[PDB]
Amino acid sequence: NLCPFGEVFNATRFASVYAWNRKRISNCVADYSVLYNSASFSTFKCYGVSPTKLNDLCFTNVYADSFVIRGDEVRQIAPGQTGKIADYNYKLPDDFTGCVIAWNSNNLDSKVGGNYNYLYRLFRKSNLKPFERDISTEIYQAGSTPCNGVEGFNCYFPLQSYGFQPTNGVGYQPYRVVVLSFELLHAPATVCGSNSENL
Amino acid sequence: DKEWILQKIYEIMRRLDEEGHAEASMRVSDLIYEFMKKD
Ligand SMILES: *[C@@H]1O[C@H](CO)[C@@H](O)[C@H](O)[C@H]1NC(C)=O
């Protein structure tokens, strides 16, 4: 029983960050040295756990979150961050345990003339809770004008599309991000690294 | 007022993307977020 990380990383269609996709990984063995081997990984930051010790560890449950953002916004996929993405799209807790893996996808998520299939939430009345997912598309009332469910003066569709063009600089180029969460509950560990003592 | 200004900045972003200036439209998007989150 091996963990199917190819379904998450080697997936063809990624989700938008506001509707980020979560995959549960359980009852399997994971060789993180396969992912730690640079299959082109621009970011590989782990928190609460050392990246070289992933293969020696076990965890109660593993969550795999995946989405697409700008290169500018990968920094916000981290504990204690603010910004359009960290506040309105995908929020990591302070006590987060896991890794954040990202890589450039300008060769995949950039169409000549602009790829506008990836969306982000620009407007929200409050910041997100950690791991909260907001997929509501109600018109945002930014002012004192009632919106009545239509777009108008200070009444904006909450989602704005990314302008992914291959001519963009790397900061505006699309980046595919995979966030692996390592849950450590009072329960038997179901996901172990390849070098664990079967514990 | 802040209400009229936000409307014009939102319109600028939309027009910039319609003119193909995608990076400038995404940058104004980033500046709309900072503007509205003054609190
Ligand atoms: C994705 O496929 C490539 C092709 O061989 C492979 O090298 C890589 O390890 C795969 N990644 C995952 C997570 O399965």
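One is the number of the first residue shown, and numbering goes on along the chain from there.
Using the three backbone atoms N, Cα and C, a Cβ is placed for every residue, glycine included.
Non-local neighbourhood of A:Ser38 (variant position): empty, since no residue in the same chain at least six residues away has a C-beta under 8 Å from its C-beta. Quoted from Swiss-Prot for the published natural variant A:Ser38 to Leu (Swiss-Prot position 371): In strain: Omicron/BA.1.
Secondary structure at A:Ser42 (variant position), taken from DSSP and collapsed to helix, strand or coil, is coil. A:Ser42 to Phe (Swiss-Prot position 375) appears in Swiss-Prot as a known natural variant, with the remark: In strain: Omicron/BA.1, Omicron/BA.2, Omicron/BA.2.12.1, Omicron/BA.2.75, Omicron/BA.4, Omicron/BA.5, Omicron/BQ.1.1, Omicron/XBB.1.5, Omicron/EG.5.1.
Among the natural variants in Swiss-Prot is A:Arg75 to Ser (Swiss-Prot position 408), noted as: In strain: Omicron/BA.2, Omicron/BA.2.12.1, Omicron/BA.2.75, Omicron/BA.4, Omicron/BA.5, Omicron/BQ.1.1, Omicron/XBB.1.5, Omicron/EG.5.1. Using a 10 Å radius centred on the Cβ of A:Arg75 (variant position) and all shown protein chains, the other Cβ atoms total 15. According to its DSSP assignment, A:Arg75 (variant position) is helical.
Taking the Cβ of A:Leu119 (mutagenesis position) as reference, residues of its chain lying under 8 Å away and at least six apart in sequence are, in sequence order, A:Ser16, A:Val17, A:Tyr18, A:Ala19, A:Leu159, A:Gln160, A:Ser161, A:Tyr162. In Swiss-Prot, the entry for mutagenesis A:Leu119 to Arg (Swiss-Prot position 452) states: Increased resistance to neutralizing antibodies. Decreases HLA binding to NF9 epitope. Increased binding affinity to human ACE2. The structure shown retains the original residue.
Here Swiss-Prot notes a natural variant, A:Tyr120 to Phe (Swiss-Prot position 453), with the remark: In strain: B.1.1.298. Following the DSSP three-state reduction, the secondary structure of A:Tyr120 (variant position) is strand.
The natural variant A:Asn127 to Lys (Swiss-Prot position 460) is recorded by Swiss-Prot, whose note states: In strain: Omicron/BA.2.75, Omicron/BQ.1.1, Omicron/XBB.1.5, Omicron/EG.5.1. Spatially close to A:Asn127 (variant position) yet at least six residues away along the chain are A:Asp87, A:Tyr88, A:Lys91, judged by Cβ distances under 8 angstroms.
Secondary structure from DSSP puts A:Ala142 (mutagenesis position) in coil. Neighbour list (A:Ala142 (mutagenesis position), Cβ cut-off 8 Å, at least 6 residues apart, same chain): A:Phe123, A:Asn154, A:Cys155, A:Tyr156. What Swiss-Prot says about the mutagenesis result for A:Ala142 to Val (Swiss-Prot position 475) is this: Increased resistance to neutralizing antibodies.
Among the natural variants that Swiss-Prot reports, A:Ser144 to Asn (Swiss-Prot position 477) is described with the note: In strain: 20A.EU2, Iota/B.1.526, Omicron/BA.1, Omicron/BA.2, Omicron/BA.2.12.1, Omicron/BA.2.75, Omicron/BA.4, Omicron/BA.5, Omicron/BQ.1.1, Omicron/XBB.1.5, Omicron/EG.5.1. The Cβ neighbour count for A:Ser144 (variant position), using a 10 Å radius over every protein chain in view, is 8.
Of all Cβ atoms in the protein chains displayed, 8 besides its own lie within 10 Å of the Cβ of A:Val150 (mutagenesis position). Among the mutagenesis experiments that Swiss-Prot reports, A:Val150 to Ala (Swiss-Prot position 483) is described with the note: Increased resistance to neutralizing antibodies.
In Swiss-Prot, a natural variant is listed as A:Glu151 to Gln (Swiss-Prot position 484), annotated with the note In strain: Kappa/B.1.617.1. In the three-state DSSP scheme, A:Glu151 (variant position) is classed as coil. Neighbour density for A:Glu151 (variant position): within 10 A of its CB lie 10 other CB atoms from the protein chains shown.
Record note (Swiss-Prot), natural variant A:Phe157 to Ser (Swiss-Prot position 490): In strain: Lambda/C.37, Omicron/BQ.1.1, Omicron/XBB.1.5, Omicron/EG.5.1. The unchanged residue is displayed. A sphere of 10 angstroms centred on the C-beta of A:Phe157 (variant position) encloses 15 other C-beta atoms. A coil conformation is recorded for A:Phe157 (variant position) in the three-state DSSP classification, outside any helix or strand.
Of all Cβ atoms in the protein chains displayed, 23 besides its own lie within 10 Å of the Cβ of A:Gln160 (mutagenesis position). The annotation that Swiss-Prot gives for the mutagenesis experiment A:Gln160 to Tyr (Swiss-Prot position 493) reads: Reduced host ACE2-binding affinity in vitro.
Taking Cβ-Cβ distances under 8 Å and a sequence separation of 6 or more, the neighbours of A:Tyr120 (variant position) in its chain are A:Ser16, A:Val17, A:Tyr18, A:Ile69, A:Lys84, A:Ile85, A:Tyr88, A:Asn89, A:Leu159, A:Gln160, A:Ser161, A:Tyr162. Over all protein chains present, the Cβ of A:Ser42 (variant position) has 15 other Cβ atoms lying within 10 Å. Cα-Cα distance from A:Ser42 (variant position) to A:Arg75 (variant position): 11 Å (rounded to the nearest whole number). Reported as a whole number, the C-alpha separation between A:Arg75 (variant position) and A:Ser144 (variant position) equals 34 Å.
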